[PDB]
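A.B. asks: Sending over a structure as structure tokens; questions will come in a sec.
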Amino acid sequence: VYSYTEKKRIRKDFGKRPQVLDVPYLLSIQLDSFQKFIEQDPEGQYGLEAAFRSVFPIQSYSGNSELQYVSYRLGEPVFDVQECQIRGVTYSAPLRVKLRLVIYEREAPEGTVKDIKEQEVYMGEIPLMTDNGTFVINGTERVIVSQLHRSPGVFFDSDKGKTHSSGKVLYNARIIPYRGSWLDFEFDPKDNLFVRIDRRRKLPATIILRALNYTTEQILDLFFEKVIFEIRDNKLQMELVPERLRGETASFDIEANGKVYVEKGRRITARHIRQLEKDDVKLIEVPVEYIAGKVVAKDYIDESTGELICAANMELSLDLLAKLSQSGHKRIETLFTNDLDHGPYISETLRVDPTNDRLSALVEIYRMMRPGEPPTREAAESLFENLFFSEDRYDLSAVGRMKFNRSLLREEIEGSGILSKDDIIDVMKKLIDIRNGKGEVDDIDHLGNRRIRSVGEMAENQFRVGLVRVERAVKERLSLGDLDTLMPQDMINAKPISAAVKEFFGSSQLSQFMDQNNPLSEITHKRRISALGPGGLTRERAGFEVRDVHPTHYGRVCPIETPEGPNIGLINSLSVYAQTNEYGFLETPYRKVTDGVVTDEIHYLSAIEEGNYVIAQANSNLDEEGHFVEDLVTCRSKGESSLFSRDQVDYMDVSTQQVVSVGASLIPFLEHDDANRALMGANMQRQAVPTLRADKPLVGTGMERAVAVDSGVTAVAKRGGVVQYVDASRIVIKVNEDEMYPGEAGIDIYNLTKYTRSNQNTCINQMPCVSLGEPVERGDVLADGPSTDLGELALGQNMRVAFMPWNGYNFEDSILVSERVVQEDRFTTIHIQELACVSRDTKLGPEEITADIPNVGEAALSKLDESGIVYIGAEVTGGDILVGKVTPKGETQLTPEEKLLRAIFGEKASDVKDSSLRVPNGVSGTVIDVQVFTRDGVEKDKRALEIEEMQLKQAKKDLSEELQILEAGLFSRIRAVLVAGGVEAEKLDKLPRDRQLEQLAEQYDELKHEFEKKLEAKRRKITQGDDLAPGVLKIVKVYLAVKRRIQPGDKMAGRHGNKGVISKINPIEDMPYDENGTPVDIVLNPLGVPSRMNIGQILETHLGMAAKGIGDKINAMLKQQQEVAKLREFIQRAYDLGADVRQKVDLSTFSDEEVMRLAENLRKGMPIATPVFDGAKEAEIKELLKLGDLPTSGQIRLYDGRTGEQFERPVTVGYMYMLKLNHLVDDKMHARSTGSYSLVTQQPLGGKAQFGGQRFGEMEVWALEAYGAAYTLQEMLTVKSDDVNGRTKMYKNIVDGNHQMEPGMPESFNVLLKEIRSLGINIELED
Amino acid sequence: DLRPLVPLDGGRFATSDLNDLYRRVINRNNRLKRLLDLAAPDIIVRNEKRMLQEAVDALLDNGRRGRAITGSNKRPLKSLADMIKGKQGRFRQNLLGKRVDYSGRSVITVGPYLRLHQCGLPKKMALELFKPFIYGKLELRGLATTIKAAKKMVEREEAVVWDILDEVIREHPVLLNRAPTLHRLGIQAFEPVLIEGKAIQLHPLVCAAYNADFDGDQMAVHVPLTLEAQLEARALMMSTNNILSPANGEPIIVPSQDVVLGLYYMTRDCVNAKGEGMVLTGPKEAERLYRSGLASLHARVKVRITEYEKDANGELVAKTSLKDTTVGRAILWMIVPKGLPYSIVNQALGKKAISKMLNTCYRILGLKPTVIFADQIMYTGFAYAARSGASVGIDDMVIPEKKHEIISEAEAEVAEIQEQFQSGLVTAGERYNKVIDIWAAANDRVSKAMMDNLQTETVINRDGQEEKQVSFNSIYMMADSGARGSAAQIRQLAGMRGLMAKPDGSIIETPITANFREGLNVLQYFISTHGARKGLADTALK
Amino acid sequence: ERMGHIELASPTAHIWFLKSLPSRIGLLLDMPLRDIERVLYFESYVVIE
Amino acid sequence: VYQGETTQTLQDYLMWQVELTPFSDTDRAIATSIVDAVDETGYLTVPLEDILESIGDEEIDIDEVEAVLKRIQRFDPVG
DNA sequence: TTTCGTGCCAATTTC
DNA sequence: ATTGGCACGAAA
Ligand SMILES: [Mg+2]
């Protein structure tokens, strides 16, 4: 089953593994995020609802009134996307929010509702996302890039001995909220716990506990297990737990039941512990020195004296033991602090801790956060409460709470957004457990610890940022009591919200101009992940480990698509099948393997879930029922891969291309390329410029259609039907009767984009690919965009290539190109440039755009129309006038000289200047479009009226088509009734069409009225004036189109990392040729293959040769008229070739017309698909070569075009897919002799556009110093630079034929002297 | 004039940072003067004095004390110290380096026809770069009587200004520079040749000094103006003066790639080639036979060779003898100067042999014969590399027939050691080390088998016997000559890729047992990406 | 090349000779930098005689 | 930071043409005086007697000033 | 009291 | 980030 678009030209697929999951829609990451932001959520988890509920209700300090949020709504945009791009405005919708103000009474319990007033208010404009995932901010498309940031929660890390000279690991924990302040707990080389707040001065870790209303006994009970000493009238008879003595040496004699298990000088072993457990040894006799180090837990007070004998957390001595013995105490509580497992850290911290109450801790915290001011109990309490326990300043979001609970091994997922005492205590306990040796630190580069934040979430955050300022303004203005007269509309102002939204969507770090070289550039830009941006990393502070490939990237982040340079590893690309959780974690699909057979149910697993299973590889053999045939299956288990049994497999990969991205899946024979060259080719593939004619790859992977259709460059049928009208600029489809809505003329009108300018000054142009009367279905391609051929991506051209050295012209990546390639315009591109002329208002009257310029000649005004604007189609060069403008300079004073001048030459010439728009030097092209924008209230000129009539004609034509269809239907209804009533049909056929019946006449009148209203509305929109700027009267934009041809110095590339520069254009009779006299197009150097190890280009060349041979056979069969049976037999042989491939093409179901159309499309070579890691084998390539009567080795004998002598060895000749990159030597060449200089430094400016000079930096100065070229260096430093007098002396000397200089002093040194003197330092030259 | 105001469209005369700081200082000073005049209370004048102190501190050095004051867009204002210091300060931006006049830049292509002292300069660039010289030359010969006449003539680009330009650029060096200039060989002087197009043509032999390749590199060109600068360019910076490395004294004009491949191909012998065994009068007869298709470039023949040696006083004395050589070696002998022995070419010439030949020529004869010899070597290498027709195909990467058995035996040994581990005889780390050693031995065996199969071929003798000679495989020829490729890369092409390491550094125990001719699967490719990106990141960050 | 001047109403310390780590004023007067800053920014007094 | 760009005015163009014309020192001083007294519309704003006075040398007559003015009037633009 | 350990702060990072 | 120098506090 093939669609109409695919049935015209079927691409032969060499894939062998059946598809179980279809490639998803490639732009879901943008559309889903923005829809979550915009759609109204009844519960309010995401979007504008959450932002509104997180601020409202807003109440005054006195509590007399509050503002309550009800609902919100988005209005219809004034203009659509195309109108916004034409005018240069934002595509946005107005936000109307229903607020409600309530008034409460006094001298009543709680608040009595005196009055409630509800009204909707205008909150500003929200930019809208288009159908292709972009934003039109100022007439230009923009993309907001998703961000890979650190997830909220608690993370445990360490330093691997790098901080300390002794190489001791110091563990730490950090709590990071979504909104709030960080909380750090860290260890010391002395093993003391410390707490840090907001990355500020270190504090002991017991300060926070004391501020949380904890006493010393409670802290010791929390962090230690009590040991009970009972004074059984004989030397402190002891109860012993056998497990306590593990890895311990007895410093005394341990005996039980009259038997000495452990003697003096003997340690305790595991067998001894087992014996003690078996015998249930409890009673133990210990000496008085066994307490010489034991630390008391609680406080003991003598009953009689009533004084405090000792404080908590202090080791006891002999005197203290005697005092407690004589005081009649029979219970002692101690802490078990063995140095092996239960290290004494909290006790040491308490020893370090000076504070012993709750207020001193608050004072210390207040002084740490806000030093240099007196402490107050109320202020300190408020600060501590607001730090971590205020829902308005601290938020541990749902993902943050989930991660917190998962790290603490809790059960519940839901929870509160603020910290509590239990959370901090558990974090401390887990850190101490990690210190003791039971626990692991977290891997921060693990993709389970990193989150994806998209455009909707960032927009919500910025909206809340504006909304809190709005709340502050409301609370400031709500103190005044005037509740009987004010209204919510005048109470709130939308300026902060609109400003925040504008600054997010226009000048953010992750908001960028869309890359529009080709559809692949746009797809890659919209699927891009960045670690930079606000709240991310810095490319200087990043490091090596964050830039590395992690195992968890498998199936989620492409490992071979990242820029090379400072941003390597920081900008990533999404994989083909990757998704995100509801928490923003990347996940990938897998097939579930049950009872040893691979099923077809798909589960999306994240990085945390993935590592708990054994997942089989994609390149794993199966059977007719789905059983592994290899006894040792290669699988990934715990971030590592190894061989596993057939019954230990849990999941399997869905595809062999789920690990690469969209750009890397378009490289054929990727598995034969080195990874560095694969990265280079993936980067180079998305900077190719579209040419005049599109050429399908002829060797592909099968992903071209997905890229072409999921991009918005093509015209895709919304409904099925028949092509009623087809034209170079519009398509009209007559929709089928079963897809039409009631009471509707069913037609779809598609207006094609014709020769418009992209963000890269290239051409965007759509061409129809359907014919008149042919059937179409939903989803079919109607028109091809740039770099698209019949619905497939086509980035380059197919070139006949030979790999051999040719006289040094392909030395070091150089490329030798034939003259026929230039003659056939195969790499010719169109570039469009825009120029603007702005007419403003001055004090001496306004500037006038006109053709009556006095000072210029009659020839220079030949290209201007009556309105002073250049004609459409005019060929212009540098210096020509495009828009004629004059600036007033009139003044009342008139000397006799001015009177004579005006009398002789006329008054128009005087009191006016010439500020016309001219073509910049070195610029040429053809005027293809002129746009005029006029301020409202200003008289329109003739050109603007002509443009308006042009715009009105198209809308009139569309409305006329719809009205014509509707009136034809209505008259068909009228005629049937008229005949049924009984009339003569001939009189109806003779009379004109003016002609129950009254009801249909009323319907006719209503239809006419409705279409007149539509036309009037469209005319009113078209004739609407512009709002340009303060003081701007008129704007005129001119578009120039030029064609660039291929030439030496232009950069060419393939898809396998092979790039080069054209060195020579070789005439046709100089190129190598084969036995039939066919020359090659391009000669490439073979020496570039073995060192780079990009073997995929040789295989691609051989397969392209085979495909072109099949196409040659088809073309030869077409030229001599052959019966359709022969053609379909040969094409069936071609499609059936392969080794158990998954594609079945049956031409018996094809009609003769369809077969002939396919054969006509296949006469330039049969396209072939080789999926990545599932491509063709060399045996299949050789079979296809044998089918087309070509040498199996892929090498033929060539002859020298200059001598006719055969080369001594066979040469690899075939077809490659070449790309023209946007690095044109036309933009690179620049020279300067003299020009303009800076005002301050008096040095030449920089840049080709400024006609600037080349910088002679410090390294060049060092190179000249190492040569000894003192005069060349002094000439560089003064005469070619900021030395003003020598500059003019040298020019005069050179013109006179005297090559000598007088150096002088540079100006920048004088500037430096003045700047140093401005600092109050006396610096001067002496002698 | 050192702190100017910025005029923009619409009449907005915006102020700079220094003017703002000066305005703040002046406002505070005026308010303080008025307050001191009016005898204000001390509590107010103290605050005003503190604010004046802060304003002066912000003017002199903004941000050194306290918090830096910001402008309209939340960015701190630039003070005098910020102008003095830093990478964007006066010293490093305007005094230690600066932009200059009479300079241009563009993309570089290759000129294989050029001599070592010549460059290819576009004439559109040269017309702009040499404009005052053209004005002077136009006025000197009466074509233009004033400066505006010459200016208009050059603007119109008349047919005579091109003759004037070719006259004025005749012997006038230009300096070519490629960034970064890591050493003094990054700037060199060349004599221009006016060419059509927009790209600069660079001599191949100087590409190593610049560290340049023809895939997008750009170069800048500067014009010396005074006589001293021109003579310094000719006598110090000229390419023909820079043939030894100042760092270590090694040569820097080493031929590479296509030249090495061509010279290696022509100076090789085949066992049974066309025209073998005939006796020739000299190299000219050898070339005459080769061009006629009567003898092969590799046929082993006897040639009468005359060689000159420098006497004790220093005179060249000639000795003539019959030598056993090949046709290609005799043909190449016509390029060597007269002071060298014939044994320097009677061998297969790799990269090292060609460098040795150049060094011997420089040591025995001097500088001018050496540069002439280098140009002739480059020309001959290019010509015969073109004539050879050397290509690369899929059949060149020959997989050894014994690789599968080696892999199976290694897998069996690994299974045996794993079973021994599961039996409790061995520990974990020692088993890991044993597995690593097993795979290393297997990789070494595969590499040895691949190289043994690749490096030899079988040929038919004159009688009809079988001999073994050095292989004419294209990949083997490229690797053996030193033109391109090493043993490790050929091993990756035709043998197993071997063991891979994690980003931390630990070796993954199971290796990639596939080469690039039969591609890797998904897991092996993902494993290789680790080392690929580690190397790329190190290169980017060092 | 022509400079102007401003007559300050009250003396002001140069920040280069105060905030550079080997403080010239602090070393010359043999006083800590904190006390000098406190006096300069009108936060404490210092006895002159 | 902002610095700006130098612009070439009518007087700058006239002085550039004066520098590249074979004048003597006295003729060059007279030409500098003449170019100084030229307004934006290209007309001489002072009589030749004022220029002769501004020269400051008493051995120069009005004929030399007239000849230098005639030479300058043929610069670009003519007139 | 004098000497040594320890925290704070400034300056550096391509073209 | 890293490194070096200066203040501050604690050791014998
Ligand atoms: Mg390069």
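Quick note: numbers on chain A are straight from Swiss-Prot, i.e. 2-996, 1010-1341, in order.
According to its header, the structure was obtained by electron microscopy, 2.8 Å.
A Cβ is built for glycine as well, from the same backbone N, Cα and C atoms used for every other residue.
So Swiss-Prot lists the following for this protein:
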{"type": "MUTAGEN", "residues": "A:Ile561 to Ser", "note": "Resistant to antibiotics salinamide A and B"}
{"type": "MUTAGEN", "residues": "A:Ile569 to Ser", "note": "Resistant to antibiotics salinamide A and B"}
{"type": "MUTAGEN", "residues": "A:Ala665 to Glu", "note": "Resistant to antibiotics salinamide A and B"}
{"type": "MUTAGEN", "residues": "A:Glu813 to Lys", "note": "Disrupts the enzyme's active center"}
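Please go over these features one by one and say how buried each is and what sits next to it.
C.D. replies: Its Cβ placed at the centre, A:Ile561 (mutagenesis position) has 29 other Cβ atoms within 10 Å.
Under DSSP, A:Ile569 (mutagenesis position) is assigned to coil, being neither helix nor strand in the three-state scheme.
Secondary structure from DSSP puts A:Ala665 (mutagenesis position) in a helix. Counting every protein chain shown, the Cβ of A:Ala665 (mutagenesis position) has 24 other Cβ atoms within 10 Å.
For A:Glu813 (mutagenesis position), applying a Cβ distance below 8 Å and a minimum sequence separation of six or more within one chain yields no residues. The secondary structure of A:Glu813 (mutagenesis position), as reduced to three states from DSSP, is coil rather than helix or strand.
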A.B. asks: Using a 10 Å cut-off, grab the number of neighbouring Cβ atoms around the Cβ of A:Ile569 (mutagenesis position), all chains included.
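C.D. replies: Result for A:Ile569 (mutagenesis position): 20 other Cβ atoms within 10 Å.
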A.B. asks: Rounded to the nearest Å, what's the C-alpha distance separating A:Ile569 (mutagenesis position) and A:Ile561 (mutagenesis position)? Just drop the number here, would you?
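C.D. replies: Here the two Cα atoms lie 11 Å apart.
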A.B. asks: What's the CA to CA span in angstrom from A:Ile561 (mutagenesis position) over to A:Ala665 (mutagenesis position)?
C.D. replies: 7
